[PDB]
Amino acid sequence: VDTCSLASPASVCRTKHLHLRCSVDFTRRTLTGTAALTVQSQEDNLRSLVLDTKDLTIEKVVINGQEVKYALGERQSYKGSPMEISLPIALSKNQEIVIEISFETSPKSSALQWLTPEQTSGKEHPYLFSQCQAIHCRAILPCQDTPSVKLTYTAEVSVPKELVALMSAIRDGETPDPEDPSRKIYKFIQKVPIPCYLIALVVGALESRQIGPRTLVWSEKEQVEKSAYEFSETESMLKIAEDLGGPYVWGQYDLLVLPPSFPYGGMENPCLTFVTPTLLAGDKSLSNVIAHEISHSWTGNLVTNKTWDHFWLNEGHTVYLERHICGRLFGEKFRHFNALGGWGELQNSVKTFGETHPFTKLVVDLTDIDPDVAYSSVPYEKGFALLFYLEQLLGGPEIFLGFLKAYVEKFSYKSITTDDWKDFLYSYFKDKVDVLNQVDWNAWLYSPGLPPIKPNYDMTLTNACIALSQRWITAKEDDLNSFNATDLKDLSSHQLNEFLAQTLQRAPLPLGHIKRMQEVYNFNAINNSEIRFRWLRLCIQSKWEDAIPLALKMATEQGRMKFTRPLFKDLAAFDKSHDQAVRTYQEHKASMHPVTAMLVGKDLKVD
Ligand SMILES: COc1ccc(Cc2ccc(-c3csc(N)n3)cc2)cc1
Ligand SMILES: [Zn+2]
C-alpha cells in the first residue's frame, strides 16, 4: 500500500503511457493543456478509477472522443484531491483505454516555481522549473502519483519562441507553434518507463554547452561556461558508473544548472539532471553530487522504490555507488574519507532529530506525514552505512559490487520493497547465509538511532582534519597566536570542510577562537558554499554577531534547503539575530520556492 497517493493502486490499474500537450503561460503562471493517460486495468470488470491531483483545474475528461463523468474529491491537505473517472466501458483485466484529461495548473502549484526576470541571471526573461519528488507531480497533471507505477511519456510544450523548454526526456525536435507565431513547441520522448516523480520541466533563456559524447550542460548564458568546466568529469563518471552498474539505458545525460532557489543539490531526473548553482565552486570539488545524480540512473531511476517508505533503497544504494565512483577516480583512501564523513553527518542527523525520532529509522511509515517534512540525510547516510557494513561483512568491495550489478539487473525497470531487496541479498549470498543472519535486521531497518554496528573506516586522509580540530578545541588563550595560514598548506578542499564539521560538532567555541580563526584562515573569503556554510554555522553558533549579515545573505541568496534551513534555524536560535531572521523570512517568503517556504516557516514556527 502506498499511503501517499489517493489514486488507484497498481493492483487495480496502471499508467503505461503519458502524452502531454501543454502551453506555459508566464502571465497567468499556469500550465494548460491535456494529459493522455493510457491506463491498463489489473482486474476483471473495472468500471472506474481514481487519479491524484493537487490544486488542479479540470475542464473535461474525454475517452473515445466523448466526454465522460468525473469527480474531484475533497482535499486531504498535502495529498491533494482524489479524482474519480467513470469509464464508458467496463474493462477486462489487462485491457487498456486512453484517458484525455484537459487540465490547468494553479499558480500556487507545490511542484512549480515561477521566476520573474528580476529573479534570474539575464534579467530579461522569466523562468520556470519543476520538482516532482516526492509527490508534487500531482500538482502538475493528474496521475497515479506513486513510484509503484512506471510509465513512458511523450510531450509537446508550447513556450514563447524566445525561450527554451527542456524535459526529463530525449529532445524530439522544435517547431513554431501553428496556433500562435509568438510561441515554439518543443517535443520530447522518454522511451524508458519511469515513475511519475521523475517527470520534469524547465522553461527559460537557456543555452547549452557540450562536455561529452552524450552530455550537454544547460543554464543561463551567465553560467553555462562556469558550469561546463565545473562538471567536466561527467563522462569519466558515467563510464565508471557503467562499469559498476551496467549499461546506462537513458541515452543522453544532460545537466541543467538552475537558478539559486532550486531546493536541492540535484535531482536525478532522467536524461536531464537538475543541480544547484552552489556546486559551481570553480575547482570541481563538489562534483560528487554529479556522481550521485549519475548513479541514480541505476539505483532509483531504473530500480525504483515501490512506496516512499522504502526510499532508502533509492538513496542508500545511490550514495554507495557515488563513493565507489569517487573511489575509482581518486583512490580507495578517498572513498573511505567520504564514507567516514557520511558517518559524521549521520551523527548530526540523529543528534538533531533525537535518538528515538521515527525518522531516524531506515524504513519509515509515512502515513499522515508530509514527505517534504520527513526528508533528511538519514536514508542517504544510514542507508549507506548498512551497505558499507555488508560489504565488509561479506568479503569486501569487489564481492559486494558483484551483488550490486546483479541487484540492478534483477530489478531493472521495476519497483521493489525493502523485503524484495532482502530476499535477493539472501539469494545472491546463499553461500553466506550464516554471515547474513549475523546481522541484526530489525535494528538496521526498523529501529531508530545510529546503526547497531559502526563500519571500519580508513583514517589516512581524515587524521589531519582531526589533528587541526583538536588544537582549536583544546587551545587556551595563549595558544591562539601560534595558529597561522600554514596550518592549511596541505589540506584539500574536502579536508578543509571536514575540519569545519569536526569543529562545528563541538560548538560553541570561545568567541576569541572564532575571531582568531577568521584572522589566520580568512574563511570569510571562501566561496565554496559547503565550506562557507559550515563556517557561518560555527560563527553563529559561537555567538559572533559579525556573522549575522553573512549568514543572512547566504541563507537568502540561494535556496538549497541543505544550507538555508540550518542557517535560518541557527540564526533564529541566536538571540541577537532572531528578529532579523524571522523578519527576513517574512520579507522573502513570497519569492522563495513553495516547498522551501513552507518548511522554513515550520522551522521558524511562523504562520
Ligand atoms: C525531493 O526529495 C524527496 C522528498 C520526499 C521524499 C519521500 C521520502 C521517503 C522516505 C524518507 C525517509 C526514509 S528513512 C527517513 N528518516 N526518511 C524521506 C523522504 C523523497 C525525496
Ligand atoms: Zn539522491
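The numbering of chain A matches Swiss-Prot: 5-611, in order.
Per the header: X-ray crystallography, 2.8 Å.
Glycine residues also receive a Cβ, built from the backbone N, Cα and C atoms like all the rest.
Among the features that Swiss-Prot reports, active site, proton acceptor is placed at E297, with the record citing experimental evidence. Around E297 (mutagenesis position), the same-chain residues at least 6 positions away in sequence with a Cβ under 8 Å from its Cβ are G270, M271, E272, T277, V279.
Taken from Swiss-Prot, the feature active site, proton donor applies to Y384, supported by experimental evidence. Sequence-distant contacts of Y384 (active site, proton donor), defined by Cβ-Cβ distance under 8 angstroms and a gap of at least six in the same chain, are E319, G320, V323, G346. In the three-state DSSP assignment, the secondary structure recorded for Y384 (active site, proton donor) is helix.
Look at Swiss-Prot and you will find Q135, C136, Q137, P267, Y268, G269, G270, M271, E272, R564, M565, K566 tagged as peptide binding site. Every protein chain shown contributes to the tally, and the Cβ of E272 (peptide binding site) ends up with 23 other Cβ atoms within 10 Å.
A C-beta separation below 8 Å, combined with a sequence spacing of at least six in one chain, links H296 (Zn(2+) binding site) to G269, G270, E272, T322, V323, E326. The Zn(2+) binding site annotation in Swiss-Prot covers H296, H300, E319 and is backed by experimental evidence.
In the three-state DSSP scheme, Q137 (mutagenesis position) is classed as coil. Under a cutoff of 8 A between CB atoms, and with a sequence separation of 6+ in the same chain, the neighbours of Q137 (mutagenesis position) are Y201, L202, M271. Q137 to A appears in Swiss-Prot as a published mutagenesis result, with the remark: No loss of activity.
Quoting Swiss-Prot on the mutagenesis of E297 to Q: Loss of aminopeptidase activity, but keeps LTA4 hydrolase activity. Secondary structure from DSSP puts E297 (mutagenesis position) in a helix.
Around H300 (mutagenesis position), a 10 Å sphere centred on its CB holds 26 further CB atoms from the protein chains shown. Mutagenesis annotation in Swiss-Prot: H300 to L, described as Complete loss of LTA4 hydrolase and peptidase enzyme activities; the structure shown retains the original residue.
Following the DSSP three-state reduction, the secondary structure of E319 (mutagenesis position) is helix. What Swiss-Prot says about the mutagenesis result for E319 to A is this: Complete loss of LTA4 hydrolase and peptidase enzyme activities.
According to Swiss-Prot, the mutagenesis experiment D376 to E carries this note: Strongly reduced aminopeptidase activity. Abolishes epoxide hydrolase activity. The secondary structure of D376 (mutagenesis position), as reduced to three states from DSSP, is helical.
Secondary structure from DSSP puts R564 (mutagenesis position) in coil. Residues within less than 8 Å, Cβ to Cβ, of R564 (mutagenesis position) and separated from it by at least 6 positions along the same chain comprise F266, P267, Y268, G269, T280, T282, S533. What Swiss-Prot says about the mutagenesis result for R564 to A, K or M is this: Abolishes epoxide hydrolase activity. Reduced aminopeptidase activity.
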Span of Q135, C136, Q137, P267, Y268, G269, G270, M271, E272, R564, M565, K566 as binders of peptide, largest Cα separation rounded to whole Å, comes out at 18
I'd like the number of other C-beta atoms within 10 A of the C-beta of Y268 (peptide binding site), please.
20
Taking only the recorded positions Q135, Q137, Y268, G270, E319, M565, which have a CB closer than 6 angstroms to any atom that belongs to ligand 2?
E319
Reported as an integer number of Å, what is the Cα distance between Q135 (peptide binding site) and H300 (mutagenesis position)?
16
Quick one: of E319, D376, which of the mutagenesis positions has the smallest count of other CB atoms within 10 A?
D376
Near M565 (peptide binding site), which residues of its own chain have a C-beta under 8 A away, given they sit six or more steps off in sequence?
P267, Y268, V599, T600, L603, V604
Measure from the CA atom of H300 (mutagenesis position) to the CA atom of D376 (mutagenesis position) and give the result in Å, rounded to a whole number.
20
